[PDB]
Amino acid sequence: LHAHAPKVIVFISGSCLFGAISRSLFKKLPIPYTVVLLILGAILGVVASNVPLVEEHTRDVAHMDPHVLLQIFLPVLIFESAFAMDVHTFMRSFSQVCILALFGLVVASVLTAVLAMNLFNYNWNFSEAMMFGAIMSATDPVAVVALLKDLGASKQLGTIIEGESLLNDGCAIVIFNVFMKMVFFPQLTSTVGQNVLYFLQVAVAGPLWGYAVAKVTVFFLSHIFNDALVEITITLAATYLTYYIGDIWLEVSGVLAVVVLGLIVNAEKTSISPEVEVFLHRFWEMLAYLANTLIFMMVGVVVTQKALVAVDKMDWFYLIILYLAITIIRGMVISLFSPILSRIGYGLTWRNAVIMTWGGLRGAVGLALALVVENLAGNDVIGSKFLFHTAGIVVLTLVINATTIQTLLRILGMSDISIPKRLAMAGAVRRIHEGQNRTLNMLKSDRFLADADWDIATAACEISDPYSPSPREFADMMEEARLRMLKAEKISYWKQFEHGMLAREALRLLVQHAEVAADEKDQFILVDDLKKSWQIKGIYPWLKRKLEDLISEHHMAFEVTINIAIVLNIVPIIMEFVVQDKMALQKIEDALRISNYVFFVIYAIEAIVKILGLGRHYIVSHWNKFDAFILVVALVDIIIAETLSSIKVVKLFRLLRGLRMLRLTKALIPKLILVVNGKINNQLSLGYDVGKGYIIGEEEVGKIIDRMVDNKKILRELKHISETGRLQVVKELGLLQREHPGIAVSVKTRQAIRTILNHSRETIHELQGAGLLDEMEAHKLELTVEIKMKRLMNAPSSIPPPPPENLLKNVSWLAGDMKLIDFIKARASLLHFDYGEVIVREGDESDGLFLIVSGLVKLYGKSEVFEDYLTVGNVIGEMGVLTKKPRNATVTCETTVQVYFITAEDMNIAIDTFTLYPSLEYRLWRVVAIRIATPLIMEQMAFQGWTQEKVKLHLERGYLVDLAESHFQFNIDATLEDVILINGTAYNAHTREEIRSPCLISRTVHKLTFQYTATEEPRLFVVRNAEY
């Protein structure tokens, strides 16, 4: 309670209250709240100049040390800016931002510096003018990206402006740091070589240091389970130690390190627990908000105390001229590079350039650097002028540029809402309005709410729309069909995502392509544009093959023990020689000489044991030759040390590093192979998600448009485009399996578990929603799911492809029936086929089954109408042997192929032999039945909200009826959902109407009767309601 109390708290706490007041009072007014904070800070400053008591509270901030200002606020501002943004659209447009942020910053700064030299009468030198330019070129576009996120062009113009701001803020501090030393801390004139190393440290070592710290950080985040506090604390510690260690100890650019760390930790959001990801965004937003309020408050105080005392009348004239100049300079730079930017990324239109030119608001980062000059100036007038102009420009930009950006967007015609969005919002609002009427009518019947005031209720719950054969005939219908197709596709991608079938990156790629296609004439989604997702860069296969060659050459303990021995031996090999470089402690240092002999003996025993185990074959492996040369050198230098100028010592210093530490590469190379596998896996995993998402999208939409577009000539074209896309996608993804078998298996197993766990989570919420499972108990199981989700990210990047005999075990109708697996495995024969060979042809009798264990085969049949590709795991000929009808399609190998062949005679014997309740006949028809059934139920369900998987899960509940038990079937709405005829022909009992084999049965039909025939025996599939 004495005067020693921390008076900084009242300021920090008071700043939060003032920020809240300014943010709430001016929420609907156009002027940003940050300007109000500057005025409040000025009021506080003039007050503090007159009432001593308040001065005691501002003192600890209004005269804050620069090397606490920068070390605390800047890492927060830069990390939040890096952590908040969309990295993937940023990386897919990286070069355009780099061109306009690095080189754009240089020209903008130099031009501002020249202006500051020539116009202003302050007689500044080029170092000071470059500090001025660096401060004046730092942008804070938050107020503009916020609008662009809502109105439109969010994935194009929002990211470039935000990324440009991020990079220009990062580089401005570097320039400001460089020129601050040459102004306030001038050293002796450095050599050109010294300067070059200085450039490498700030420019190259910074990003490398940040990259290393990030890759270490994400590694540990991936191994933290059920501990959110540790994750948040690790993020904080990593971000603050990256700046401190990089800036103070390593003499490396801290800001750029944090930029890279934030970007990487954003890109690897999957390694963070989902519940902590949603917390980190709000946490860093809050820290940045605190930082901004303090900077504006401090600026408001210090300008009033010690900046405005030195402003002359002509200084205002320069401020206006400077404001005009930097705005002109920014637009000049954007236009001058515009020819270059037009060729890379999303080129800038003239209206986009104006928004960027007008949207370049200045903010805290600029002001923070101005406070450094004010403090380091030591009451030299340079400090006042720096802070005066930086505050002036910020106020002008916030009062003029920010307050008119919305009207400029309206004028330029970018604030309009597209008809599709307006219709979607209107329909959603109307549906919401209808839903409330249903609820209100239901509530009015409740006994305990009959006395409620329904006028107030109805007024309160209202939701209002926020946005409130001729050539021409054929051209218009084509456009309507095209846009309706694209809109249906976008719906499918969202349904797939909401049910966990796609990762978000695949969703955003697919949606971006759909929207881009919508905006171009006669443009559908082109698989050639999607191909970039699953193209593997050539460097990684090459590295994998080379590194496997290096490592593809007895006890378990030797390698681990010795590798530990080496990794520890770095400690002597550093601490002796580094201190010897200073001695050039001897009472202690000689102990390391003695222990060096013990390490020699360790490696010697290792070599002796290895020679004994390998015997004469020790020389066969080149890796061991180095293992012997190391011992030779160690013995040689030990003899010199024991038995006997500098050549006897410096040689030791060098050799006991060179031949000492390079033998860890044996252990390392496998880790590099794993990293390379991971890089391929991350690209191949995205490829499958995008490709498979596209195929599902096309299959779902193709069943919709049959009931949306009237003109058949339009209808044929659209379904032609969908099919020519589907085939190319399924082929490209099929080939990648042959290129990278094990990584494909890893991807496919990872998708499988990801699906199982998601559906597992739904059952918990169903049980929790039904009250069978308490809230806490459900939470305890839901954690077990989420930990298992996080362990998938750490699963091996390659699973060795199972041998052919394993695939038979995992076939659907062979699963779990050992006596049948043994029967088939014995009689199943493996066949090899070369490229272009036909396995079977149309019209051939059904000789047997083919189980593709490797390769890719092309199906082509007249049933050119039919065309498809099948790959590992799929089985060909099931319909054939069951019905004994001829082949459906010709099968051609697109790659060297292996197939397990089971003769139709073996199948018939197996069908006769294995006749328990889950009969092999029942199983083979069930697997066939669902494939035939799924298209029909999906065609019926086309208008409704299910995905294809919910249609399958709906079908999996079904069963085949034993029409031998009763040769007629009757339907009941209360206990039966739908019925599908799979093979045969069926008669409605009341009319004997012809229903042919593939038909789905209409719900009006009551009773079905069949003809007792053997040649086309009736097979029928049925699904009961969940209540049986």
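Numbers in chain A track Swiss-Prot; the residues on display, in order, are 70-537, 570-654, 676-706, 725-784, 794-1012, 1030-1194.
Method of determination (from the header): electron microscopy, 3.3 Å.
Here the Cβ of each residue, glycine as well, is placed from N, Cα and C on the backbone.
Swiss-Prot lists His73 with the feature 1,2-diacylglycero-3-phosphate binding site. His73 (1,2-diacylglycero-3-phosphate binding site): 6 other CB atoms within 10 A of its CB, across all protein chains.
The feature 3',5'-cyclic AMP binding site is assigned by Swiss-Prot to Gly1043, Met1045, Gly1046, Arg1053, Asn1054, with experimental evidence given as support. Sequence-distant contacts of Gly1046 (3',5'-cyclic AMP binding site), defined by Cβ-Cβ distance under 8 angstroms and a gap of at least six in the same chain, are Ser995, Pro1052, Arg1053, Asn1054, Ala1070. DSSP assigns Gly1046 (3',5'-cyclic AMP binding site) to a helix in the three-state reduction.
Counting every protein chain shown, the number of other Cβ atoms lying within 10 Å of the Cβ of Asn1054 (3',5'-cyclic AMP binding site) is 19. Residues or ranges marked as 3',5'-cyclic GMP binding site by Swiss-Prot: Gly1043, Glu1044, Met1045, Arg1053, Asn1054.
Experimental mutagenesis at this site is recorded by Swiss-Prot as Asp238 to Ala, annotated: Abolishes sodium:proton antiporter activity. If you draw a 10 Å sphere around the CB of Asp238 (mutagenesis position), it holds 26 other CB atoms from the protein chains shown. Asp238 (mutagenesis position) falls within a helix when secondary structure is assigned with DSSP.
Classification of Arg399 (mutagenesis position) by DSSP places it within a helix. Record note (Swiss-Prot), mutagenesis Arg399 to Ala: Does not affect the production of voltage-gated currents. Abolishes sodium:proton antiporter activity. The unchanged residue is displayed.
Neighbours of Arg803 (mutagenesis position), defined as other CB atoms within 10 A of its CB across all chains, total 11. Record note (Swiss-Prot) on the mutagenesis of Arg803 to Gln: Alters the half-maximal activation voltage of gating current. Shifts the activation of the transporter to more negative voltages.
Swiss-Prot lists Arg1053 to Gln among its mutagenesis entries, and the accompanying note reads: Abolishes cAMP-induced shift of half-maximal activation voltage of gating current. According to DSSP, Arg1053 (mutagenesis position) is assigned to coil rather than to any helix or strand.
Distance noted between the C-alpha atoms of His73 (1,2-diacylglycero-3-phosphate binding site) and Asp238 (mutagenesis position) is 38 Å. Taking the mean position of the Cβ atoms of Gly1043, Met1045, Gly1046, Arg1053, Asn1054 as the 3',5'-cyclic AMP site, the remaining residues of that chain whose Cβ falls within 8 Å of it are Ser995, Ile1042, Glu1044, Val1047, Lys1051, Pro1052, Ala1055. Here the candidates are the mutagenesis positions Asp238, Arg399, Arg803, and by Cα distance the one nearest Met1045 (3',5'-cyclic AMP binding site) turns out to be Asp238. There are 22 other CB atoms within 10 A of the CB of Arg399 (mutagenesis position), with all protein chains counted. Here the CA atom of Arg803 (mutagenesis position) lies 44 Å from the CA atom of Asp238 (mutagenesis position). DSSP classifies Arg803 (mutagenesis position) as helix under the three-state reduction. Recorded residues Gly1043 (3',5'-cyclic AMP binding site) and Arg399 (mutagenesis position) have their alpha carbons 68 Å apart, per Cα-Cα distance.
Between the CA atoms of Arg399 (mutagenesis position) and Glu1044 (3',5'-cyclic GMP binding site) there is a gap of 69 Å. Taking the C-alpha positions, the distance from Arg803 (mutagenesis position) to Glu1044 (3',5'-cyclic GMP binding site) comes to 70 Å.
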